[PDB]
Amino acid sequence: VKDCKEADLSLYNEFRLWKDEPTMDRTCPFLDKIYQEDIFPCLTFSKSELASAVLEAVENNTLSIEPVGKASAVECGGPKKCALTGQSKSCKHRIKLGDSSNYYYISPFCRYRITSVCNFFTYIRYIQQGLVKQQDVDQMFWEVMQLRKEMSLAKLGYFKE
Amino acid sequence: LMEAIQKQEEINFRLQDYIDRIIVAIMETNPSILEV
Amino acid sequence: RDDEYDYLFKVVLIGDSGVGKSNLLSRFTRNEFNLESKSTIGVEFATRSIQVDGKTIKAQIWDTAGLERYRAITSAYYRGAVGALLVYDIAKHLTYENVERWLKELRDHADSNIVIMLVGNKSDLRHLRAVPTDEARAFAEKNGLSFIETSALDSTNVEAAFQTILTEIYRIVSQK
Ligand SMILES: Nc1nc2c(ncn2[C@@H]2O[C@H](COP(=O)(O)OP(=O)(O)NP(=O)(O)O)[C@@H](O)[C@H]2O)c(=O)[nH]1
Ligand SMILES: [Mg+2]
């Protein structure tokens, strides 16, 4: 079997149009699809209250992820327990939404899901203030496809560590 | 196809060895040149 | 036209390829950033003057290819350098690891008394951070280096970074 790629013309046109008059508004056609198909499912976690805070933090570029070379464990979680999903796993990264409320522990699986979305927003933002000059539209498009492919896999529990 | 990159790497080596020598010289005399 | 300056300090940029040296330069000297910026060929410098303790400092910021082993054109690079901005990528731990190797070149090919500042660049990638600030600031304090985190992309602390290393060089040069 051979590995190929062909742009979905429907998706291609939607993007090529958005690039020409870029907006970060959640309700436009380009971002709405990605929000419903990729972002929302990715940022879906067990503790849904904290989850919705993270989604807002990501949109604002206020979210941050640190490795770890007075608080408690009910909110923040800890080294052996992830805060987003109730799972017990060794958490080597910790999230901060502020302005930091609290530093929250994160499993590698969560980290992969969140960064996948943060990477998408990061590239999108680069374009909105573009800031993206020497890359043609076909290349940019396939960048977004790559960004989505990552989210699509993380979405389903396929991640990298 | 692979003989082109082997000869094309010998060309780069030569260009780069040149840039080094001349840049060295430029600094030994008029570094004003290298200003942006 | 008053182009005068009271002191002229040569400051060199060193660090792993891709940490953003060239953009730190362009950000400070011509307030420009290039997302697509390519690897630096040859050697360059751009200048900027600032006020320190009433005295005008003309800064000479030199930049060159981050890939360095066999260059041998390095003696000239470090020559006359009184300050050095040692740069790593916050989001690539490897570039922080190699900071020690860069300190080696400085202690070998560069003058002593050279003011050395450690700079963590690309602070704008918040979700990708591989090098916690404390670990760097700690390494900096124990190794006699100043430390700051900058973003050439959103401009944070770039200005501050140069004002800092330039003033430390002022104090040492004025005193002796
Ligand atoms: N997000 C982000 N990217 C940055 C920042 N500074 C540089 N980059 C990116 O990192 C890449 C390398 O930048 P560059 O300035 O060329 O680094 P360099 O150290 O000069 N490279 P070289 O040593 O080989 O000349 C470029 O794509 C550049 O846009 C920064 O502050 N934030
Ligand atoms: Mg460069």
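Chain C is numbered as in Swiss-Prot; the shown residues are, in order, 4-179.
This entry, so its header tells us, was determined using X-ray crystallography, 3.0 Å.
Positions of Cβ are set from backbone N, Cα and C atoms, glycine also.
Residues within less than 8 Å, Cβ to Cβ, of C:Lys13 (mutagenesis position) and separated from it by at least 6 positions along the same chain comprise C:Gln63, C:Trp65, C:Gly83, C:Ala84, C:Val85, C:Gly86. When secondary structure is read from DSSP and collapsed to three states, C:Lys13 (mutagenesis position) falls in the strand class. Here the residue is the original one, while Swiss-Prot reports the published mutagenesis C:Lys13 to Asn with the comment Abolishes SH3BP5-mediated guanine nucleotide exchange.
Under the heading GTP binding site, Swiss-Prot lists C:20-26, C:37-38, C:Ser40, C:42-43, C:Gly69, C:124-125, C:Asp127, C:155-156, citing experimental evidence as support. C:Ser25 (Mg(2+) binding site) counts 21 other C-beta atoms within 10 Å of its own C-beta, drawing on all protein chains shown.
Experimental mutagenesis is annotated in Swiss-Prot for C:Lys24 to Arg, with the remark: Impairs protein folding and decreases affinity for guanine nucleotides. DSSP gives C:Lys24 (mutagenesis position) a helix state. With a 10 A radius on its CB, C:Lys24 (mutagenesis position) counts 28 other CB atoms from all the protein chains.
The Mg(2+) binding site annotation in Swiss-Prot covers C:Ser25, C:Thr43, C:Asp66.
In Swiss-Prot, the entry for mutagenesis C:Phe36 to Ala states: Nearly abolishes SH3BP5-mediated guanine nucleotide exchange. The structure shown retains the original residue. Close to C:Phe36 (mutagenesis position) in the fold, though at least 6 residues off in sequence, lie C:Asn26, C:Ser29, C:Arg30, C:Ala155, C:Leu156, C:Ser158, each with a CB less than 8 Å from its CB.
Quoted from Swiss-Prot, the note on mutagenesis experiment C:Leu38 to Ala is: Decreases SH3BP5-mediated guanine nucleotide exchange. C:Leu38 (mutagenesis position): 14 other CB atoms within 10 A of its CB, across all protein chains.
Classification of C:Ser40 (mutagenesis position) by DSSP places it in coil, neither helical nor stranded. Of all the Cβ atoms in the protein chains shown, 16 others lie within 10 Å of the Cβ of C:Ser40 (mutagenesis position). Swiss-Prot gives this note for the published mutagenesis C:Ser40 to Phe: Nearly abolishes SH3BP5-mediated guanine nucleotide exchange.
Under the heading of mutagenesis, Swiss-Prot lists C:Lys41 to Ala and annotates it as follows: Mildly decreases SH3BP5-mediated guanine nucleotide exchange.
Quoted from Swiss-Prot, the note on the mutagenesis of C:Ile44 to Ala is: Abolishes SH3BP5-mediated guanine nucleotide exchange.
Under the DSSP three-state reduction, C:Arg82 (mutagenesis position) is assigned to coil, being neither helix nor strand. For the mutagenesis result C:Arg82 to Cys, the note given in Swiss-Prot is Decreases SH3BP5-mediated guanine nucleotide exchange.
Each residue in C:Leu16, C:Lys24, C:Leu28, C:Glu47, C:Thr67, C:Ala68, C:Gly69 lies on the same chain as C:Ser25, C:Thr43, C:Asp66 and has a C-beta within 8 Å of the C-beta centroid of that Mg(2+) site, without being one of the site residues. Each of the binding-site residues C:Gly23, C:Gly69 was scored by the other Cβ atoms within 10 Å of its Cβ; the lowest score goes to C:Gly69. Least packed by the Cβ count within 10 Å, out of the binding-site residues C:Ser20, C:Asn26, C:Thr43, is C:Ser20. You'll find the Cα of C:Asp66 (Mg(2+) binding site) roughly 7 Å from the Cα of C:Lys24 (mutagenesis position).
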